[PDB]
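The block underneath contains the structure these notes are about, expressed in structure tokens.
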Amino acid sequence: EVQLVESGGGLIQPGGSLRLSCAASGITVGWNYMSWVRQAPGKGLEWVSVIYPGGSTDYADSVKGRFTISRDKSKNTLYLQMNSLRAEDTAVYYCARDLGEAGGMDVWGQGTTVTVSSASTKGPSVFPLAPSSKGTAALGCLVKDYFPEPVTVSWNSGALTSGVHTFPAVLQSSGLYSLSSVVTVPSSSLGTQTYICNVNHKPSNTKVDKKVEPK
Amino acid sequence: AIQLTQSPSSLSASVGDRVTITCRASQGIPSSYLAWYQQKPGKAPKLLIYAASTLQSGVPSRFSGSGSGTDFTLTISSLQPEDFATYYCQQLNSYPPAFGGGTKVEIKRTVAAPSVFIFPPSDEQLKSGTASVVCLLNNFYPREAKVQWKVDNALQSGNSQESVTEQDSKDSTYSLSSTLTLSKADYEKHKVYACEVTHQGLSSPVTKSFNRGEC
Amino acid sequence: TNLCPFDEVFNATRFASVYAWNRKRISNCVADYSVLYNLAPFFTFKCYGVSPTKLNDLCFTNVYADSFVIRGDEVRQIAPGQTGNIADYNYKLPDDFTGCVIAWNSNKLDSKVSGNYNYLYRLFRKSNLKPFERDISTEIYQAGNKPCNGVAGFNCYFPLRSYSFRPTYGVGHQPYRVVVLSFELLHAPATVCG
């Protein structure tokens, strides 16, 4: 029965503002130390802020003057107001109930994702990674310069699944994402079997089918 | 303040193993000020142990903790398949709290050398003024590998990015893709593009290369 | 000639837990504020609304000496305008405080190998203390909907916790002894003159 349900994350430009909500059931927000904790992509956990049962508040230094924790006891909800957002604030944000030495952070929210970027939304370009001429062969698709996440990739409309590796995207210094999807196939199939990667990027309504064939 | 250092960074184990994870504090704290959490990819952290040895309700008894002062321990007496995950330690009763950098428990299997492939930029990409060169390391174990890009024998630094898959659910291997990015003008100024791979399963490093402009 | 009993305050063998902080009245005595320094490893002496150097010249109607033990990292909370677990739920100074705060590292006395657990602090309280409020209740703290009925459990926490003092813990977790001197002015005879 006990849970914390978060909402309010999303995509925002640097300098903008967002409000996160954490609705509670089974604990009384106004009677607890309530904390916000964040996790940047690929990183560990970083405490963000706390509000005490009696109302005092505290903040990580990197966030002071910009973020404000608060609560609505009538709605049994915790909030985090985030102003003057920066790219480094990109993270999954969790609320949690802190019992300190009496219990850990025992109850956690499901997390809400905050992305702070000045990049424009953009559909990927899809380029072939063509099988080498010089037996198992490898081929793929390079899905480049898109924003934001996520992108989905399938092969031959789902009929090819064995041996496929779709790698986690990397964030280029341009602020655009890039990833690759590869598959190992029998070399004998190279002249005869069609290999097509199906790439989907919903935020830009992009749907690309790329035929990959030997050069 | 306090810094918490976790050890080891990652560890490989098999089902049924006794596994011990260490958290080391920089200064020395009450045992009642440490907690342990488990996190799986895409999931909120889950509390395991607080006050260094108290087993949180509902957590299987094969989990246990110990320690005081600067050296703390989390032990799993007989590892189960669901235990494969990342583990964090945390300092309690302090704002801001320190978090350890995490320990990833990973599945042991026999050494397998990578199969290595290199892909030149597609002609379609070159038309738009950028060249992406991709190196693929397929189905290897253990995770550690070194990819060295070489352009006309010059070691390339600061212009590549890489990404690794999670351990494969069927054969417990990893795969890695590395992408070297040059402008088209840069790319056309050199001939030999080479990816040199070092791994425990290779007797000596393995180089895959191509000469630009030659099928 | 008729010294104030500062001796039994600063040099008391036993100190109180912060949540049950001690208060001693001081009146009808000659107060010498120069004996106060005691060679302690982290001595601290701050004053408010009054000058520490000229203290021996002043008279007051009454003086209060409050005393207790806390963690090193907590000594900063014993100051006007502060918040935190100690200022909010154990010992609270007013914003317009007139007096002095003396603190020192007591690792020699109040720690021991195997740990000293005799010193307690309040961890859970529904609202902030008023200045100079002392709360000594031990009711189970209700953190949720279900009543606690005097038994600890989920959402039902004993509100006091013990400090763990061992000599090898870091200075922020070492014990510190604190005396707070408050100076009262009334339209009444002064009875604490230096």
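Chain C residue numbers are taken from Swiss-Prot; in order, the displayed residues are 333-526.
The header says X-ray crystallography, 2.4 Å.
Backbone N, Cα and C atoms are what each Cβ position is placed from, and that goes for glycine too.
As a natural variant entry, C:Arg346 to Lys appears in Swiss-Prot alongside the note: In strain: Mu/B.1.621. Listed in sequence order, there are no same-chain residues at least 6 apart in sequence whose CB falls under 8 Å from the CB of C:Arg346 (variant position). Secondary structure at C:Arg346 (variant position), taken from DSSP and collapsed to helix, strand or coil, is coil.
Within its own chain, C:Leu368 (variant position) has C:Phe338, C:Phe342, C:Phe377, C:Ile434 as residues 6 or more apart in sequence whose C-beta sits under 8 angstroms from its own. What Swiss-Prot notes for the natural variant C:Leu368 to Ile is this: In strain: Omicron/XBB.1.5, Omicron/EG.5.1.
Recorded in Swiss-Prot as a natural variant, C:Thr376 to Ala carries the remark: In strain: Omicron/BA.2, Omicron/BA.2.12.1, Omicron/BA.4, Omicron/BA.5, Omicron/BQ.1.1, Omicron/XBB.1.5, Omicron/EG.5.1. Around the Cβ of C:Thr376 (variant position), the same chain contributes C:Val407, C:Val433, C:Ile434, C:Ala435, C:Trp436, each under 8 angstroms and 6 or more positions distant in sequence.
DSSP assigns C:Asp405 (variant position) to a helical segment in the three-state reduction. If you draw a 10 Å sphere around the CB of C:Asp405 (variant position), it holds 19 other CB atoms from the protein chains shown. Here Swiss-Prot describes C:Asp405 to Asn as a natural variant; the accompanying note says: In strain: Omicron/BA.2, Omicron/BA.2.12.1, Omicron/BA.2.75, Omicron/BA.4, Omicron/BA.5, Omicron/BQ.1.1, Omicron/XBB.1.5, Omicron/EG.5.1; complete loss of interaction with host integrins.
Within the same chain, the residues at least 6 positions away from C:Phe456 (variant position) whose Cβ sits under 8 Å from its Cβ are C:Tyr421, C:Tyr473, C:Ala475, C:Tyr489, C:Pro491, listed in sequence order. According to its DSSP assignment, C:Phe456 (variant position) is coil. What Swiss-Prot says about the natural variant C:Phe456 to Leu is this: In strain: Omicron/EG.5.1.
For the natural variant C:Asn460 to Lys, the note given in Swiss-Prot is In strain: Omicron/BA.2.75, Omicron/BQ.1.1, Omicron/XBB.1.5, Omicron/EG.5.1. For C:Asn460 (variant position), the same-chain residues 6+ apart in sequence whose C-beta sits under 8 angstroms from its C-beta are C:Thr415, C:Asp420, C:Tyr421, C:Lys424.
DSSP assigns C:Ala475 (mutagenesis position) to coil, not to a helix or a strand. Listed in Swiss-Prot is the mutagenesis experiment C:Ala475 to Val, annotated as follows: Increased resistance to neutralizing antibodies.
C:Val483 (mutagenesis position): 8 other CB atoms within 10 A of its CB, across all protein chains. Swiss-Prot gives this note for the published mutagenesis C:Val483 to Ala: Increased resistance to neutralizing antibodies.
The natural variant C:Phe486 to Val is recorded by Swiss-Prot, whose note states: In strain: Omicron/BA.4, Omicron/BA.5, Omicron/BQ.1.1. Taking the Cβ of C:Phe486 (variant position) as reference, residues of its chain lying under 8 Å away and at least six apart in sequence are, in sequence order, C:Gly476. The secondary structure of C:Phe486 (variant position), as reduced to three states from DSSP, is coil rather than helix or strand.
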Tell me the Cα distance separating C:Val483 (mutagenesis position) from C:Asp405 (variant position), rounded to the nearest angstrom.
32
Can you filter C:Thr376, C:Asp405, C:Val483 (the recorded positions) down to those whose Cβ is less than 8 Å from some Cβ in chain A?
none
If H, G and I count as helix, E and B as strand, and all else as coil, what does DSSP give for C:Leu368 (variant position)?
coil
